[PDB]
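Remarks on the structure that follows.
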Amino acid sequence: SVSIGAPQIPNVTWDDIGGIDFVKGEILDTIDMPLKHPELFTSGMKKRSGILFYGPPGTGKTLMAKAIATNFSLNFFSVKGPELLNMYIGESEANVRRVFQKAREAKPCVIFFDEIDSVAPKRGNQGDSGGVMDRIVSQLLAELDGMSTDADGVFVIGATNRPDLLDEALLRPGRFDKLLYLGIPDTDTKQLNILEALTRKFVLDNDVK
Amino acid sequence: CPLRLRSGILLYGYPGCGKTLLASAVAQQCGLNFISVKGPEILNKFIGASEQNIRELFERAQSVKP
Amino acid sequence: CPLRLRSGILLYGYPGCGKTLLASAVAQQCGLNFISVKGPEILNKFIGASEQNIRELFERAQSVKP
Ligand SMILES: Nc1ncnc2c1ncn2[C@@H]1O[C@H](COP(=O)(O)OP(=O)(O)OP(=O)(O)O)[C@@H](O)[C@H]1O
Ligand SMILES: Nc1ncnc2c1ncn2[C@@H]1O[C@H](COP(=O)(O)OP(=O)(O)OP(=O)(O)O)[C@@H](O)[C@H]1O
């Protein structure tokens, strides 16, 4: 990765975050089940497009993605939506194409777009001032749609806070199939696990209950 | 027939209805040069290359068999 | 300390309430590399440039001591 770039993974693991009880099965099936069972799964059928998060902000979505990348140790790159946009159209599309193709060179790998909302909105809804995004989003679509044909070992993950503005072309399975969620913990057990993970490293006095 | 045959037809319909596949697949069935193109690949930030990009695509197309 | 320490803090109050003076003074009171930037200066009518300037300012920040 260093030769290729992104060392992003600082430090994370399952113990470092709670509330993963229900999602664990789905994410693990989407990620490692093919890894542990690739040849068996070699039936030339549609692989799971990827993952898509949403919900209240600060719900650990980005931490969750980093934990996935670290625990399963697949080549990772973080794409900050606004960093892509250039002064005029086109060169942003070139940036998207080059990043995706270099990822397709480094296989198998994991790719995640941070705050997809700001680079994959519903074009037309907001006042189209320049129509710049219309074309960038177009990029992602086909390169997402062109992933399954050959790019095996690469899967997409998305983080959102206002998913009501996402362009619908993405939501289709093949483009996006698992619309995973991470929101407020409902039952006291959720916060209990999240807290024991939160204070896992604390040097606490026994008074802590 | 001294008539130019119908060769350009547009595809549209419900999103994710399969048009992408059928487009890719028909190449092998009929058997031809399917020079696929990515929309954003043509448009170039810089003038003097977009028209050049489409022109080069067309020169590729003709320079190969039908 | 196993937890990342609260790093960023915002300021907000009455106009001309010395917020600028406090920000200027904290540079010497503690003693560090005081990276300074205004509001409009980052924004430029060239798209990309507005986010690009803040990104490279953060690159500069990562370049030096705290
Ligand atoms: N068990 C936990 N689950 C989730 N977040 C936790 C947990 N314990 C602590 N946190 C805190 O919650 C925050 C998670 O924010 P995170 O970086 O994941 O942003 P995000 O919600 O993905 O961002 P955005 O919604 O702005 O796109 C951090 O401040 C983290 O310390
Ligand atoms: N009879 C069928 N023939 C072909 N594909 C079918 C059929 N029934 C269902 N499908 C499925 O429809 C899906 C639609 O995918 P595809 O990307 O080709 O759609 P599309 O409508 O052309 O969308 P887009 O314009 O966004 O590329 C295909 O993945 C295919 O598996």
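Using the numbering of Swiss-Prot, the residues shown for chain B are 726-791, in order.
Per deposition record, electron microscopy, 3.9 Å.
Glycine is no exception: its Cβ is also placed from the backbone N, Cα and C atoms.
Here the residue is the original one, but Swiss-Prot notes a mutagenesis experiment at this spot, B:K744 to E: In PEX1pA2; decreased binding to PEX6. Results in accumulation of PEX5 on peroxisomal membranes. B:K744 (mutagenesis position) carries a helical DSSP state (H, G or I). Counting every protein chain shown, the number of other Cβ atoms lying within 10 Å of the Cβ of B:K744 (mutagenesis position) is 13.
Record note (Swiss-Prot), mutagenesis B:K744 to A: In Amut mutant; abolished ATPase activity of the PEX1-PEX6 AAA ATPase complex. The unchanged residue is displayed.
Record note (Swiss-Prot), mutagenesis B:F771 to A: Cells are unable to grow on a medium with oleate as a sole carbon source. The unchanged residue is displayed. Listed in sequence order, there are no same-chain residues at least 6 apart in sequence whose CB falls under 8 Å from the CB of B:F771 (mutagenesis position).
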